[PDB]
Amino acid sequence: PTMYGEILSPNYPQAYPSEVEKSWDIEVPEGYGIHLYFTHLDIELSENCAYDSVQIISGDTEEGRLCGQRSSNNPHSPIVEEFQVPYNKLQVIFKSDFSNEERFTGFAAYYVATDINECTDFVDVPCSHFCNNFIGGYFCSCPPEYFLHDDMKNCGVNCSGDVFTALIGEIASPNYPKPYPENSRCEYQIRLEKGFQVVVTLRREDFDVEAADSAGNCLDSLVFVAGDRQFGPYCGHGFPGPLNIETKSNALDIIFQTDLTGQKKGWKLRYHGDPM
Amino acid sequence: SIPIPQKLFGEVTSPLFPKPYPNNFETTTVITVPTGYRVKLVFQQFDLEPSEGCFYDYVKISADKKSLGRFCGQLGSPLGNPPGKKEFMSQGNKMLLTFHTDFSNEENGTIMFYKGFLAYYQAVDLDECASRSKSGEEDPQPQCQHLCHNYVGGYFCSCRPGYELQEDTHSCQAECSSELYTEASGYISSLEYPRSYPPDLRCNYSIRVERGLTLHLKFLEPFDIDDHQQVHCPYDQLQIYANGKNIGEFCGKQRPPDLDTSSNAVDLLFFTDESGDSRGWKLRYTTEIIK
Ligand SMILES: *[C@@H]1O[C@H](CO)[C@@H](O[C@@H]2O[C@H](CO)[C@@H](O[C@@H]3O[C@H](CO[C@H]4O[C@H](CO)[C@@H](O)[C@H](O)[C@@H]4O)[C@@H](O)[C@H](O[C@H]4O[C@H](CO)[C@@H](O[C@@H]5O[C@H](CO)[C@H](O[C@@H]6O[C@H](CO)[C@@H](O)[C@H](O)[C@H]6NC(C)=O)[C@H](O)[C@H]5O)[C@H](O)[C@@H]4O)[C@@H]3O)[C@H](O)[C@H]2NC(C)=O)[C@H](O)[C@H]1NC(C)=O
Ligand SMILES: *[C@@H]1O[C@H](CO)[C@@H](O[C@@H]2O[C@H](CO)[C@@H](O[C@@H]3O[C@H](CO)[C@@H](O)[C@H](O)[C@@H]3O)[C@H](O)[C@H]2NC(C)=O)[C@H](O)[C@H]1NC(C)=O
Ligand SMILES: *[C@@H]1O[C@H](CO)[C@@H](O)[C@H](O)[C@H]1NC(C)=O
Ligand SMILES: [Ca+2]
Ligand SMILES: [Ca+2]
Ligand SMILES: [Ca+2]
Ligand SMILES: [Ca+2]
Ligand SMILES: [Ca+2]
Ligand SMILES: [Ca+2]
Ligand code: NA
Ligand code: NA
Ligand code: NA
């Protein structure tokens, strides 16, 4: 239960006793990884570290097994072997048999607790839009005019009632990436300076809406209105339009119509500006 | 908005954020993390009055004793000098921020609304080791001789094999008191051989083998100890006790003769002066049997 620690062989730096099995349980507080490194290594040499060995087990898995005589080659660094783990607990088990051919001084190692950068250190990111790391934990953040869900993990946008003024911003369907609500009409408005042009980007795979009927009429529809020009209506699984769209307009209205049943994942998009 | 000494992270907003900021306004807010920490920070939103060279409005961020940035404008427009998302780390524990805005934010005879900015800052631990100011540390002694350790907040030090850390926790002495040897054969050498041996030492290299064996001591070349031809060993002495009794006090340039002890217990005592010019000694000890 420390932020740092030292582990030495018994009777260091003299010869170690035979027929021994000593264990140490490393523990650091929540949200810390562990960096365990060896400054001195002089152990009885055996194939697959059979006779004598020092063992590194994290939880249930054996993180390493070391033996032999080795000293630091670099004069600028004392480290000989090292390991880095994203866990807050460790176990080290050093064992030696009943005989030693020569005098072996054992080993000298140290461990330090390192912060987990939860945004980058993990494969799964526990934030829908933006991740904030801090020493000992994390918390999520959201784009302009996004509201955090009570699960403190995913962000949401309101279906209607907001006025966008930023040049570059994000817009999504409500509850995204959860399924969109039924029987809703969502109108979002983007307003830039007269001299600027709204250019809209959205990924082809971030689009899944109830498919059209046999005749090709969208039962649920999404549609982009730019004054007189109009892009849509779009529906189905996968965005059919191009991924980069220039509207040639400073004001844009996005409309989303859904019926009672036939819901799907939804959509997400992001717009930036280009002068005129 | 969160200047406090004991605080890990925090948020810094433009005035009235998200509501647009007022004209004729300049405010300096200073971030301070506790001792032994750097200050990282980025901008999520950034919407200021643009100007070539940032003459009208700007955000001026400065490190310990150096102005790192002075940036203005909007997040995406090529108007010039937006930070966007870039990292801005300090060296010490203090980061000075400033926000300036002149009287006119309405370019080209029409009205314009500029929000401000959203800055996030985290604290970081600094690597005291990697600083490496080898010379010029007399008021503090923040660097150690054999090895230091970088951990969060503070730092601690440690010595090479066979050395003890003294009270200052910055320098090391030699232990060299209970140096034990019970193996069959073996090698015994003065500390840091063949480099100069440390001064002011009282070493007891104790060999204790299983009873029923006789010890054979073979000295190695080189064998360099500060000697004197008038009286032998005035500064440094290498006494040898065998079977409880002294068997010779050695020092000099030529190695002592190979010894046969007829004993299972020997003790090599090593006494040093207060200077190291000579190199030292090394010996192989082996065991033979009797009837
Ligand atoms: C450099 O290091 C060496 C390391 O060996 C030092 O050598 C030691 O020198 C000192 C004297 O300067 C001395 O150590 C002490 O010895 C006494 C016993 O000496 C008695 O002998 C005289 C002889 O006339 C009597 O008249 C007195 O009554 C003396 O008292 C101990 O009492 C001392 O205190 C502790 O020592 C151990 C540790 O607990 C305990 O056991 C005693 O130790 C001695 C050995 O010193 C005996 O040895 C054992 O005998 C058994 C017999 O079955 C054998 O297996 C084996 O030889 C020994 N085994 C073990 C396990 O020791 C007994 O064990 C027992 O009397 C004491 O009860 C007490 O707690 C102190 O040990 C000694 O001459 C040597 N050797 C050792 C090991 O100490 C040298 O001094 C150092 N250099 C300098 C400058 O100091
Ligand atoms: C989506 O956008 C806004 C977000 O600003 C939605 O407004 C919601 O309801 C009220 C609006 O006044 C705000 O929270 C409420 O504030 C009252 C003030 O007294 C307070 O008593 C309550 O705690 C309540 O939460 C807030 O703007 C927002 N709140 C929530 C929980 O969403 C708005 O309904 C949506 N549509 C439009 C067009 O803005
Ligand atoms: C700002 O620029 C526009 C377009 O170049 C121009 O028509 C307008 O007159 C300018 N504003 C003023 C106050 O001149
Ligand atoms: Ca053994
Ligand atoms: Ca963290
Ligand atoms: Ca539906
Ligand atoms: Ca201004
Ligand atoms: Ca540190
Ligand atoms: Ca000397
Ligand atoms: Na040891
Ligand atoms: Na959805
Ligand atoms: Na030496």
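To match Swiss-Prot, the residue numbers of chain A are left as they are there, and the shown ones run 17-292.
So this one's X-ray crystallography, 4.5 Å, going by the header.
Yeah, the Cβs are placed from backbone N, Cα and C, and that goes for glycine too.
Taken from Swiss-Prot, the feature Ca(2+) 1 binding site applies to A:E60, A:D68, A:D113. In the three-state DSSP classification, A:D113 (mutagenesis position) falls within coil. Note: A:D113 (mutagenesis position) has non-local neighbours A:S34, A:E35, A:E60, A:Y67, A:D68, i.e. same-chain residues 6+ apart with C-beta under 8 A of its own C-beta.
Sequence-distant contacts of A:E226 (Ca(2+) 3 binding site), defined by Cβ-Cβ distance under 8 angstroms and a gap of at least six in the same chain, are A:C234, A:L235, A:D236, A:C251, A:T274, A:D275, A:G278, A:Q279, A:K280. Secondary structure at A:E226 (Ca(2+) 3 binding site), taken from DSSP and collapsed to helix, strand or coil, is coil. As annotated by Swiss-Prot, Ca(2+) 3 binding site applies to A:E226, A:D236, A:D275, A:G278, A:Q279.
Summarising the annotation, Swiss-Prot assigns domain 'EGF-like' to A:131-172.
Feature annotation from Swiss-Prot assigns domain 'CUB 2' to A:175-290; the stated evidence is sequence analysis. DSSP places the residues of the domain 'CUB 2' (A:175-290) in helix, strand and coil in these numbers: 0 helix, 53 strand, 63 coil.
A:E35 to A appears in Swiss-Prot as a published mutagenesis result, with the remark: Does not affect association with the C1Q subcomplex. Under the three-state DSSP scheme, A:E35 (mutagenesis position) falls in the coil class.
The Cβ of A:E60 (mutagenesis position) has 22 neighbouring Cβ atoms from other residues within 10 Å, across all protein chains displayed. The note that Swiss-Prot attaches to the published mutagenesis A:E60 to A is: Slightly decreased association with the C1Q subcomplex.
A C-beta separation below 8 Å, combined with a sequence spacing of at least six in one chain, links A:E63 (mutagenesis position) to none of the other residues. Annotation of the published mutagenesis A:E63 to A in Swiss-Prot: Does not affect association with the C1Q subcomplex; the original residue is retained in the structure shown.
Experimental mutagenesis is annotated in Swiss-Prot for A:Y67 to A, with the remark: Does not affect association with the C1Q subcomplex. A:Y67 (mutagenesis position) counts 18 other C-beta atoms within 10 Å of its own C-beta, drawing on all protein chains shown.
Annotation of the published mutagenesis A:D113 to A in Swiss-Prot: Slightly decreased association with the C1Q subcomplex; the original residue is retained in the structure shown.
Same-chain residues with CB within 8 A of the center of the A:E60, A:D68, A:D113 CB atoms, the Ca(2+) 1 site residues themselves not counted, are A:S34, A:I59, A:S62, A:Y67, A:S69, A:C83, A:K111, A:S112, A:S115, A:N116, A:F120.
Apart from the site residues A:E226, A:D236, A:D275, A:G278, A:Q279, the chain places the Cβ of A:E198, A:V225, A:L235, A:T274, A:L276, A:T277, A:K280 no farther than 8 Å from the centroid of the site's Cβ atoms, the recorded Ca(2+) 3 location.
In this structure, A:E63 (mutagenesis position) is part of a helix by DSSP.
Here the Cβ of A:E35 (mutagenesis position) has 9 other Cβ atoms within 10 Å, regardless of which shown protein chain they belong to. Each residue in the domain 'EGF-like' (A:131-172) gets a DSSP state, and the totals come to 4 helix, 15 strand, 23 coil. Of the listed binding-site residues, namely A:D236, A:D275, the sparsest CB environment within 10 A is found at A:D275.
Taking 8 Å as the upper bound (exclusive) on CB-CB distance to chain B, the recorded positions A:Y67, A:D68, A:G278 give none.
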